[PDB]
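Trainee: What follows is a structure written as C-alpha cells; I'll ask about it next.
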Amino acid sequence: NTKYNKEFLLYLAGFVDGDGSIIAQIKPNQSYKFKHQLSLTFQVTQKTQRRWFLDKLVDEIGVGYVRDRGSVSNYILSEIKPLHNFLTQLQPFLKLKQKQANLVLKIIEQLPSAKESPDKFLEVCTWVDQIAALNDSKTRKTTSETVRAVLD
Amino acid sequence: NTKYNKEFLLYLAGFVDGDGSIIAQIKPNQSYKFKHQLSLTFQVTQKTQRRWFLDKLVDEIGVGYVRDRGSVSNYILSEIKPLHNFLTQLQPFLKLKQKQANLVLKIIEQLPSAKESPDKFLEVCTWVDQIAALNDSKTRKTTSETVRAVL
DNA sequence: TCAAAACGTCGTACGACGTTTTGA
DNA sequence: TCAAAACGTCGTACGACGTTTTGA
C-alpha cells in the first residue's frame, strides 16, 4: 500500500467533503459475466487553470491521473486496491461523505464474492443504489432493478 | 477571541478550499459618508437537509449564523473582528483560496485608514477587485472605478 | 471476463453577487 | 455614519451519471 500522514488526511477529508465526488456505477457491458461492470470512481473537477492543484494532488496521493476535458479537468481514481486504501484512511475523518466511503469499501471487499452468484450481484448492486441516493442523482439510467430484469 | 483547534483548522481549510466562499462587496448605500458600505463575507452553502453541519460550524467557530434559504442554507460570517481572527488562523492552511484570505485580512486591517482619506479608501476598494478577480465573478456590478468616478 | 481507461452529456444549482432595512 | 443583518436573483460550470474502448 501507501500509508497517509494524518495532517494531510485531515485536509483531504475536508476538501472531499465539500468539493469532491464519490461515484458508483453499473455499466451495461456485453463483455462481462452478468453483462454489467461494477465501477467505483472517485473524482474532483477543477477549472483547468487550477490543474496544478489536481497535479500536486496526483503527486501527493501517489496514484491516479488528471484528465483534461477542455475548460475543466478531473482528478480520477478508478483503481480498486489503491482506492480501497485511500478510502479506509479517509473514512474516519469524513464528516459528510463518510457513509458513501464506507459503502465503497463494503462494495470493494465483496467484489469477488459477487462475481460468483447472480442474486449476490444484485445485493451489491443495491449498495451502488444507496451510494447514488446520497448524491443528487440526475441522469441515472442503470439501477439495481434494471439488472434484475435481464437476470431473469 | 477564540483560538482554534489545529486539527479542526486543517479540516476547515481543506473544506473552505473546496466548498467555501470569500466575498468582498462594495455595496453602495446613501447613509455612509462616502456613500458606500464595505462588506466582507465568508459563507458556506449546504442543502438544508444537512443544516446540522452548518450548526456545527456556528458552534466550532463560535460566531456567525445560519440562514435558512428554503431548499438550501447558508452559514454566514460578516462580523469583521471575528472574521479577521478566523481568517488569520485559517490562512496558512489554505491552498486554493489562500490569496483571498490575506486580502480580506489586509483589507480589514486598513479599514479605519480608509474611513478618513478617500485616496486611501480607493486604494482599499482596489483590494476588493483583486479578490473578485480570484473568484470567477458573474454578476459583479459596483467596482473600484464605479466608486472612484464618484469621488 | 475482467480492471481500467477513454470519452460523451446536459439541466440547473449556487457562488457570488445584488438591494434594501435594523438598530444602533 | 456605521456594522451587520436581511433578503433577492442570474449565467454558465459541473457533477453525476452515461457509452465505448483497451489489453491480459
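Note that chain A carries Swiss-Prot numbering, so the residues on display, from first to last, are 2-153.
Heads up, the Cβ atoms here are built off N, Cα and C, so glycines get one too.
Quick paste from Swiss-Prot:
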- A:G19, A:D20: Mg(2+) 1 binding site (BINDING)
- A:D20: Mg(2+) 2 binding site (BINDING)
- A:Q44 to A, C, T, V or W: Alters the specificity of the endonuclease (MUTAGEN)
- A:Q47 to N: Strongly reduced affinity for DNA. No effect on catalytic activity (MUTAGEN)
- A:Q47 to A, E or M: Loss of catalytic activity (MUTAGEN)
- A:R68 to A: Loss of activity (MUTAGEN)
- A:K98 to A: Strongly reduced affinity for DNA. Increased catalytic activity (MUTAGEN)
- A:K98 to R: Strongly reduced affinity for DNA. No effect on catalytic activity (MUTAGEN)
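Tell me about the setting of these features in this model.
Mentor: Neighbours of A:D20 (Mg(2+) 1 binding site), defined as other CB atoms within 10 A of its CB across all chains, total 18.
For the recorded site, A:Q44 (mutagenesis position), the DSSP three-state label reads strand.
With a cut-off of 8 Å between CB atoms and residues at least 6 apart in sequence, the same chain places A:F54, A:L55, A:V73, A:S74, A:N75, A:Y76 near A:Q47 (mutagenesis position), listed in sequence order.
In the three-state DSSP scheme, A:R68 (mutagenesis position) is classed as strand. For A:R68 (mutagenesis position), the number of other Cβ atoms no farther than 10 Å from its own Cβ, over all displayed protein chains, is 12.
DSSP assigns A:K98 (mutagenesis position) to coil in the three-state reduction, outside any helix or strand.
Of all the Cβ atoms in the protein chains shown, 21 others lie within 10 Å of the Cβ of A:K98 (mutagenesis position).
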Trainee: Including all protein chains displayed, how many Cβ atoms other than that of A:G19 (Mg(2+) 1 binding site) lie within 10 Å of its Cβ?
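Mentor: Other Cβ atoms found within 10 Å: 20.
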Trainee: Provide the list of recorded positions among A:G19, A:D20, A:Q44, A:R68, A:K98 whose C-beta sits under 8 Å from chain B at the C-beta level, in sequence order; use 'none' for an empty result.
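Mentor: Out of A:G19, A:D20, A:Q44, A:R68, A:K98, A:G19, A:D20 lie under 8 Å of chain B.
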Trainee: I'd like the number of other C-beta atoms within 10 A of the C-beta of A:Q44 (mutagenesis position), please.
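Mentor: A:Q44 (mutagenesis position) is surrounded by 15 other Cβ atoms within 10 Å.
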Trainee: If you measure from the Cα of A:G19 (Mg(2+) 1 binding site), which of the mutagenesis positions A:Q44, A:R68, A:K98 is the nearest?
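Mentor: The answer is A:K98.
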